[PDB]
Number of protein chains: 4
Amino acid sequence: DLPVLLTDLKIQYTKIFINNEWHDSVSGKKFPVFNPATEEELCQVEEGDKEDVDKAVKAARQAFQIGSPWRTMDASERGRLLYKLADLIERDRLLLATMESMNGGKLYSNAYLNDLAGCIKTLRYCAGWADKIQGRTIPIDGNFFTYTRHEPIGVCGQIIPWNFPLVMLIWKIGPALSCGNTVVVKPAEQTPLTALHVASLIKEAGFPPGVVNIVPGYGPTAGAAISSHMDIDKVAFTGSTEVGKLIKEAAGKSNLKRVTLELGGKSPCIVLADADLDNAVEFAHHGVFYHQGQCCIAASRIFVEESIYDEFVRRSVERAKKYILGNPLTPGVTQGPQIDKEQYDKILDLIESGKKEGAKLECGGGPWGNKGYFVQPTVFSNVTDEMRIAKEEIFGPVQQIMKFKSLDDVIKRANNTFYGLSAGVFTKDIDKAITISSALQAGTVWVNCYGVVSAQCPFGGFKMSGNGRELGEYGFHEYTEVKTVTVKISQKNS
Amino acid sequence: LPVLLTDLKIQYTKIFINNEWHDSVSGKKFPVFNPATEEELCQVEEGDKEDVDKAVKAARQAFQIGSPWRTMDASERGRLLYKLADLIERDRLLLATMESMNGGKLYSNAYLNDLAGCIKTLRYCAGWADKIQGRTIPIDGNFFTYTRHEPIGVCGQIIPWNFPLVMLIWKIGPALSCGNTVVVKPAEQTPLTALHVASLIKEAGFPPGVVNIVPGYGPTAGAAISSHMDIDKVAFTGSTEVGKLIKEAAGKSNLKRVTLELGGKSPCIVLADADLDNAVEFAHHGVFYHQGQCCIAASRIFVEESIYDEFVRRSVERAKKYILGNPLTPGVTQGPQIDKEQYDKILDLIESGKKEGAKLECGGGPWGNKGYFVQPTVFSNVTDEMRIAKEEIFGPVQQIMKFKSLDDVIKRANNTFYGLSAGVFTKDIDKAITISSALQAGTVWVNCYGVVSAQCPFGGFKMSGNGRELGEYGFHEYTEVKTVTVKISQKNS
Amino acid sequence: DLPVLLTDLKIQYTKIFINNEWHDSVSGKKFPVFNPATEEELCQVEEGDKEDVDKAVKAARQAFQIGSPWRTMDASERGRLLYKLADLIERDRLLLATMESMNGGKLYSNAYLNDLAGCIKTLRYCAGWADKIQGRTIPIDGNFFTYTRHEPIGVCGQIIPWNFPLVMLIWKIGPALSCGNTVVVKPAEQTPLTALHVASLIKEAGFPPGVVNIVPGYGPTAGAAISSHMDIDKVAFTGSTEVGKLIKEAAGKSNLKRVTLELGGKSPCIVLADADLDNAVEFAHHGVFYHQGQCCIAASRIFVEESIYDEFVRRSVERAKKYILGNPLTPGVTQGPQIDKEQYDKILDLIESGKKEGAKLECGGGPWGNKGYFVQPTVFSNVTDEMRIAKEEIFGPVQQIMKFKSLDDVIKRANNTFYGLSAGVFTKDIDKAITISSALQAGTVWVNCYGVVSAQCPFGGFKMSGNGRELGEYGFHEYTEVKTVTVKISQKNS
Amino acid sequence: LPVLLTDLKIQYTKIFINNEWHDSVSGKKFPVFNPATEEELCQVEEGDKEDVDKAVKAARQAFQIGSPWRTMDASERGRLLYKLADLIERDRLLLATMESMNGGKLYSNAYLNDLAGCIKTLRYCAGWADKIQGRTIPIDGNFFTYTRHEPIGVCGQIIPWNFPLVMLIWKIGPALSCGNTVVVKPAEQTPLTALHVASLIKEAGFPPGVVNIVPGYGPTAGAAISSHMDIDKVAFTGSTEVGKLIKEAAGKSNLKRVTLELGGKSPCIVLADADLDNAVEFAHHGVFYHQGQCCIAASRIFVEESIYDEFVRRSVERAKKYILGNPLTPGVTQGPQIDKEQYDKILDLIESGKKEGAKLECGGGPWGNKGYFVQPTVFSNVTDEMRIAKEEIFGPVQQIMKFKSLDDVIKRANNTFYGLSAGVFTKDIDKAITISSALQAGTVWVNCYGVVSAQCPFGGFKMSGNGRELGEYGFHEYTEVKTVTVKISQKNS
Ligand SMILES: CCN(CC)c1ccc2c(C)cc(=O)oc2c1
Ligand SMILES: CCN(CC)c1ccc2c(C)cc(=O)oc2c1
Ligand SMILES: CCN(CC)c1ccc2c(C)cc(=O)oc2c1
Ligand SMILES: CCN(CC)c1ccc2c(C)cc(=O)oc2c1
Ligand SMILES: [Cl-]
Ligand SMILES: [Cl-]
Ligand SMILES: [Cl-]
Ligand SMILES: [Cl-]
Ligand SMILES: [Yb+3]
Ligand SMILES: [Yb+3]
């Protein structure tokens, strides 16, 4: 099957990365990092806090100064540095996939084939934009010459989640750097290791010091310090809606820093009677169960037209019973662990609520073993809108299936949530596909597929699933600050 | 459907240059006719090379750096276009009546479709005038680079007889919104509505020389435009054959920019899963609208075998319900062809269909004692090598063909030098997307046909055209890009 | 030419406007509205509070529903409705200019010639965008058809200041409606009247009920209710940086509503020795003194190169002594009153601090007259960076003039502020104009002019002067929510 | 400046079709020369109509719906272009050496400028491949409308001899990034570097038929491209005279789309307040770079009266510092003209200057015993009616003229059928903006000259061109817009 690392993974990078150098935490404190499949400690990482964030921000600010190498180099050269970084990640693909799998509880085949490929491709996409970011010339009323500059914003604080550590790192730094910003990155406490390896590559690629700085640490300490910092121009955060609210609040209270948020969801699928049933079953399944359900876009409410509901459930249950739980580095394993005990506990609790509230348990419904954080793939049918499992983001391998008869009513039910990250629509009918996708209050709507994400398209939430968009052309806007320059002239001509 | 309460009086018949009326330099005039009755409506000044030359000088002068048209706010060019739209709206009854009478165009369509299209298109174009923007560009090196999307200059615009008013606006709207000046040559058959619009251009307050209108013939006035050494751009809508000559003359003269919207032989592909009545109705509309006199006519309808016989049957039933007569007469649902030359060409192609073994299902000859009426005609069992399957007919003549293989029918649909438009009829998402992607056609309609709007670009693939008109994209063709690159001591992102 | 209203202005619209009908406040309470030139009470206006906001939001939500007239009408028809509204405002231009002047303390000639013309032109500009808002088709990796929809966001709460009540009303509703949103508008407590007249014209134009709702009232009541409302999708606010922070905070705490802010400034001008001196004096003067200094963009720090400093001051003082203070409806008056007693007091307090801290008072420096809130046009020279008058936004007719010798240093001084709304650069040199304007941390930089604002160009702040941009092509983005639709297909072709 | 350590061995001399090397159909070959020495470097297969026909069939096949090139990810087209850039970088010494030897091009410029420009341009184009996007459009009525910016198809690309490698990349980069297939005809004088690049195109992994290269003459292979019935678009850089013939043949044949980058007679306007040394230096570079063999050559320098004499003085001093010889020889700063026909034409124009009374300040004749060397030549007191003021020289011949009235000199600068570029030298903001706005030129440089980059669009006004190359805007010309309009039951905003 796939290539593997022929030598044992040695963890080398564990410190705070500022000005292209490695730093101990100011306090001297360190924190442990674990393998969630085995509960073994992999290493200790420097514990960044407010004081470390402050150093990083000073370094990022200095690198952003007018006249600095990063501000004065050709846009095309920023692009070239990003392309070079992509090449380096490609070179270290085995190492990074192995590290990502070990630290993140992520199936190795997925880490190698999906995550690493996504990283490389996304970086290369971003590189291409650097010298194609353009302002406007504007035919303003009066005798004036008016143009706009789409400048970088400045120092961007970027807070990265644990579910796709490498991919999310690139999703953030790629556009930020392509646009000419400098960054202070705070990877998730659970998964700092791949980010720190990437930092070694950032130095190797030749980025000027201070352009990228990485501060491992906890949310309420390092993350909060970023969000309330008086010299950070922008914060980007991916994670829970609850923390998203606190970031936005702290931005308002501190220096009115710009904010982009990619938060939770409770994304619905609507499966019409005319759908290709196998395709719908398969995508809805993938949509819920990919990476042990640990995706913001998880297809966590599947609404199925009455006449095909029983068959849909049956095929979904068959598909869910085929998994082999274990160490994600082990060939033959097809489901890894949840990231940590807190997530594991929360998932089991929500599964209990489902049983208690009268959802029909079709398979799974409990833990698997004591070692690491494994949850049996679980399917609930006859789920109703008022159940906790129908309302709350689970972030685990738990599928909810519901029936509908009225299309108008099921669109209302799909939209009746504060969330709005994504949705899926399954039908062969042109008119239905277009009109349903238009009516759904979701940032991405998939038609006859699910979970198809690419660097070329903008991604983000409606309502409380997010503020702003990442990637594609549109996502680049959020890493620029627009300046209008209006020059008096003696006479204009069209 | 309001009507004109008074008899239409023809007032504007001369050459319009510098907001004034001129006789032709030669003194010659030409007659203009009502194609339904064959009566002569009036005589119009016959513009030729010398008249074109006067118009071009006027347009050039109005385009000079420092002139009112060059120095006014872009928003004010917009205001002028909006005002022109309001004036056309005010004169809607008059214009629809004139368009109907001169053009052989059903009054209800003239009033409800052509005039509305005109007004809406002008208002759309008006809105772009101060939203045309260049770029600032992060060039390598210590430089500040920007672009200006300037007007091109003097644009010669040659307009056809089938949609005289709409096509006039389709041309002048974007040209003027972008800040060009124009020299317009309306079709010999249908100059009258354009000359009325010229009176409104003056009333609206456009500076003199910004719009000039020179009626006359193609080989004289039209050729003079295309070979003129001080015209920066020519735009032409008409036959592919004349399109070729325009492009050639452009190359030979001063390398003027060229946009062309030419003929078609547009196919429809009707799959077995299609809503059959919807397909029959849109394919029917697609071929028979305005007596078949549309570049986009749905002139090859390919129908999957299993529904072919029923499709033909319903199409024939639909085609036998027309009432032929004067397009000003309420209850008439098919007018005349524009003139005797077209009429003759259409009857000749109908004859070729009979001769080459197509099945004549209805119609197939002329109608009546006066004017140029052709019976609505349906041919079935048409094959790809027949003249009626290859040549643009421009008459009320429908061709229906069968297919069994989707892959093969796409090849057949694409096997033409034309490529203006096409239609796809199916309920299936995948088929709709993949078929529309595979068709070599500038506009592809799905479960409809002939849906045109000012918001979307329109134009041909292959020999159906060069460039696009309208929408955001169409505006590009009326601008000339200038890059300005300024040395600076040091740049910052 | 200056036509006037031939009849006495009769105040007719004083109620809350919801669903194209006039409503009393839920509480029954009303508040007085004044003429700041005379201190006389013009009328009483219904005092909207949380409960009134709630009714307005329900109306706006209902009008935004999928399948509603506002959602299903042609984009071009939204545009037509906006153009029609512009025509109606043009029809009522005398009435509106008179009302704006009387209620706002705004010079009639400026109200009629500038504000009303700006309103009409802005609306017409926005109308033209309605059917030119476009998404993308995107050549995503894999066998997919991807497109985007630039949908309206939904219910937009819009909070308008008292300095340009009509112009700011249009600046907000024009783009919001052009994009297809519905709105709940809260005009300033001081100046609700012109907005309520515009509401009558919104109804007359034929906008569907609930598309535009207007709730007069106070900031901490009605304004706070908007900013914390759980069913408002977006809030836009123009006003003080202090309130801006509270809005952003409440957005974060409530439902993560999108936020745009246009806040204060302390905008600098930099006048080089090679500048056209009369032009620079005139524009810097206009920049500070326009509408009694009551502009967010006021040119409130003028830095002048040493060799021309004394002459600059002299000419500035001569220019400032030519005003005639009085009722802004009186022909010949060239300076009106400040909006209210609170502003008046604040301005006089800052003028006192200037004297006290050792700025040189060149002219003015105190109040004027027996009625209304008049402040003498005041010029301070020898201002230094640590003085209150150099740091705090004054919002009155108070000009600060300072000297510099080093261009590098003065750029630092210009940038050394949390503000960043705008700036001015005065020089004949190409290189200086480009490199200085690039270096300044300001949203709009004027070269050899000042205060040139148009609907065609984006406008907004860097740093704590704002979040986002208003108007131009770019400003429209902030009133759309991007939806990506990705459709599985059997095979794609380029 | 690294150099090639081994002797250059010429390996690729054949026609490149379907990633294979072909002999000419006729069997004929043509010689290729070193212009510095007149020695024959090799013989190259002489492509003609029949070879063009094979190449077009290969390109057409590679463009078919469902082919690898049509179906691959846009990002993968980009990757292939990036890989090609890496391979050119690997072979930089070889390519620079070959370009210098065959093109008479100074080695340092070949290595530092041409090769770097090639690599950077390709990398720029690569980045656009997956960023080419259409639109979704809020059309009136119950419809869903979107556009596809498709590749056009088979693009014939005719390349000049002055910048063989750079111009090759300028053409194929955007064409391929957009998804087209190409048939490339390099200049008869300079086919060798293109054929080496073809080997790299294969090595990079482009599918067969995506790029085809047919060496040969203009009136044979070039004319066959321009009149071919299955080529969708032709792009040509070269003389205005041939440009006209290409456009004419396009019109006569199949109405293929046309982009042209032609000659110029580009003016500079130097104001009294200019940084004089900067202006002298850039105007000098502008006219003398690559022995004056640039379409954008700054061939009319208008200088304000009060600084005219000094401008001339400094220009003459600058022109007298060259060392003429073999462009591979270290220390040489001026190479030969490309061939005898150019050499003769240049000397003839220099004679006309003397005859018509221009003041010869330096140079004015040939140099050396072998190869086509012309002394760097400066004329002052040039007037607008002289041949040297009107005709494109394409040699190291500088024309300097005086003006007093700015309004008048703008008219003089604009009084030409050409309009490729211009330069404006001033420190004044207002002058810089208003003069650049008033000039009828595609690129206007302010306080610099000849600053070209892949990020900015480039092309001519008037008879200096049709369309733009490079930048965002240049990509439009390698796409064909398709509007797809789908009927739906009800739309929502
Ligand atoms: C999940 C742990 N918690 C407690 C609510 C928090 C609280 C606040 C933050 C902030 C401001 C940033 C962060 O990254 O993580 C957090 C985490
Ligand atoms: C239809 C009559 N014919 C003869 C082919 C022509 C020939 C040439 C032209 C040209 C160049 C322009 C034109 O408008 O009409 C023509 C008409
Ligand atoms: C005028 C100052 N104050 C009172 C503290 C406030 C405070 C809060 C708001 C909010 C949230 C919205 C507003 O419109 O006005 C305010 C005004
Ligand atoms: C410059 C030599 N000549 C004149 C015979 C030509 C003539 C025509 C062409 C054409 C059509 C294409 C070409 O590439 O070169 C030519 C060169
Ligand atoms: Cl912009
Ligand atoms: Cl551009
Ligand atoms: Cl988008
Ligand atoms: Cl488009
Ligand atoms: Yb008769
Ligand atoms: Yb006080």
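Residue numbering in chain A adheres to Swiss-Prot, whereby the residues present occupy positions 8-501 in order.
According to its header, this structure was worked out by X-ray crystallography, 2.0 Å.
From the backbone N, Cα and C atoms, a Cβ is placed for every residue, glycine too.
Database features, via Swiss-Prot:
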type	residues	note
BINDING	A:167-170, A:193-196, A:226-227, A:246-247, A:269-271, A:349-353, A:400-402	NAD(+) binding site
ACT_SITE	A:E269	active site, proton acceptor
MUTAGEN	A:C302 to A or S	Does not prevent inhibition by duocarmycin analogs
ACT_SITE	A:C303	active site, nucleophile
MUTAGEN	A:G458 to N	No significant effect on aldehyde dehydrogenase activity. Prevents the inhibition by ALDH1A1-specific inhibitors
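For the recorded positions given as A:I167, A:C302, the lowest number of other CB atoms within 10 Å of the residue's CB is seen at A:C302. Ranked by Cα separation from A:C302 (mutagenesis position), the binding-site residues A:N170, A:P227, A:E269, A:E349 are led by A:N170. For the recorded site, A:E349 (NAD(+) binding site), the DSSP three-state label reads helix.
Secondary structure from DSSP puts A:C302 (mutagenesis position) in coil. Cβ-based neighbour count (10 Å, all protein chains) for A:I401 (NAD(+) binding site) stands at 26.
When the Cα atoms are compared, A:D352 (NAD(+) binding site) and the residue listed as 'active site, nucleophile' turn out to be 18 Å apart. Between the C-alpha atoms of the residue listed as 'active site, nucleophile' and A:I401 (NAD(+) binding site), the distance comes to 10 Å. A strand conformation is recorded for A:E269 (NAD(+) binding site) in the three-state DSSP classification.
In terms of local Cβ density within 10 Å, A:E269 ranks first among the binding-site residues A:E269, A:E349, A:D352.
On a Cα basis, A:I167 (NAD(+) binding site) lies 20 Å away from A:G458 (mutagenesis position).
Proximity of the recorded positions A:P227, A:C303, A:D352 to ligand 1, judged by a Cβ distance under 6 angstroms to any of its atoms, singles out A:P227 in sequence order. Fewest other C-beta atoms within 10 angstroms, among the recorded positions A:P227, A:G458, are seen around A:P227. Within its own chain, A:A195 (NAD(+) binding site) has A:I167, A:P168, A:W169, A:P172 as residues 6 or more apart in sequence whose C-beta sits under 8 angstroms from its own.
Within 10 Å of the Cβ of A:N170 (NAD(+) binding site) there are 24 other Cβ atoms, across all protein chains.
Taking the Cβ of A:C303 (active site, nucleophile) as centre and 10 Å as the limit, one finds 25 other Cβ atoms among all the protein chains shown.
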